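Notes follow once the structure below has been shown.
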Amino acid sequence: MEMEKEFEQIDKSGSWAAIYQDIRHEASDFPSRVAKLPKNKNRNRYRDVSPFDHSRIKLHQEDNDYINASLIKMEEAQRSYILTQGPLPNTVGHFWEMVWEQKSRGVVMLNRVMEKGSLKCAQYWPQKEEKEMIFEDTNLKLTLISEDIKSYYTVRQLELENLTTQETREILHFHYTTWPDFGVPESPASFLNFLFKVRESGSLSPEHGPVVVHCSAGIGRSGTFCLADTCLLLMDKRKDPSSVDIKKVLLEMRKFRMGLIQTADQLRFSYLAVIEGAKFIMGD
Ligand SMILES: N#Cc1ccc(Oc2ccccn2)cc1
């Protein structure tokens, strides 16, 4: 059923809350035993958001291999994403270790450091060229190379150095800066442009490790980003673009990380983004 017609049917009936709860009811439930170990309590921002054991990212160290991050592997679409929480003061070094070990080219950030007058994640990147950051626990160095500030997002070029081997890599930071404190954007126009800006970069492409995507918990806005990307790519390689079932794609992604899409407004916004993004893909 063409999703644009399904959309108008849900909107006219005002059943967004009822659709959303059906997804919550059918979603996968797998063990998260490593996340709940007492040694890992200060590695978790929220007590109710944990990565499943089967899909969690492991740090390459014998001490403690735990980070709040999950590998989402989509098969027909042939895309991988790592979805993680906003780093904590004690997990900034773990975060950059993961970016290094997984060979990621891009980091996507969908939140501000402060929202609603509270801290949503640590200041984990350098703000000035001449004041670089060193993470002593993971032996990494991070330098701001350049910054391009636009109206809806900022792109930063960073240099990450493995102080152990003296190899360096260029990491692109894509920072979406205008998601509102409450609700969802009124139009998906600025959100879709941003995805194409990550796309254009090569950060989503198979010659690199998976893109690292985060918000505060790494399920809400982060969920919206990878659901829209995957839906639009399937609409491209399939004879009938109308086959694409946004809900069934979202249940496949919830097999890898719990809670993706946190509200009925985020679910509606995901529909709008895919519907709009498809008009300039089906050849416009
Ligand atoms: N990559 C990918 C992917 C494609 C399809 C998926 O689920 C369905 C199932 C039946 C009809 C439509 N979509 C889930 C993931």
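Per the header: X-ray crystallography, 2.0 Å.
Every residue, even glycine, has its Cβ placed from backbone N, Cα and C.
As recorded in Swiss-Prot:
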type: ACT_SITE; residues: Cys215; note: active site, phosphocysteine intermediate
type: BINDING; residues: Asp181, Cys215, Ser216, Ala217, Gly218, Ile219, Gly220, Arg221, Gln262; note: substrate binding site
type: MUTAGEN; residues: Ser50 to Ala or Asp; note: No phosphorylation
type: MUTAGEN; residues: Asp181 to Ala; note: Substrate-trapping mutant
type: MUTAGEN; residues: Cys215 to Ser; note: Catalytically inactive mutant; abolishes sulfhydration
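Known features from Swiss-Prot, placed on the structure.
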residue : record                 : contacts (Cβ under 8 Å, 6+ apart)
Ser50   : mutagenesis position   : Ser32, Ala35, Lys36, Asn44, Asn68, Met258
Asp181  : mutagenesis position   : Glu115, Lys116
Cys215  : mutagenesis position   : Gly86, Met109, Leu110, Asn111, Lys120, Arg221, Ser222
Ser216  : substrate binding site : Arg45, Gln85, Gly86, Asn111, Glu115, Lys120, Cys121
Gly218  : substrate binding site : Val49, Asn68, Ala69, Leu83, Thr84, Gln85, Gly86, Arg257
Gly220  : substrate binding site : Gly259, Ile261, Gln262, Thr263, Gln266
Please give the substrate site's span as the largest CA-CA distance among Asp181, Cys215, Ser216, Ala217, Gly218, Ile219, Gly220, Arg221, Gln262, to the nearest whole angstrom. 16
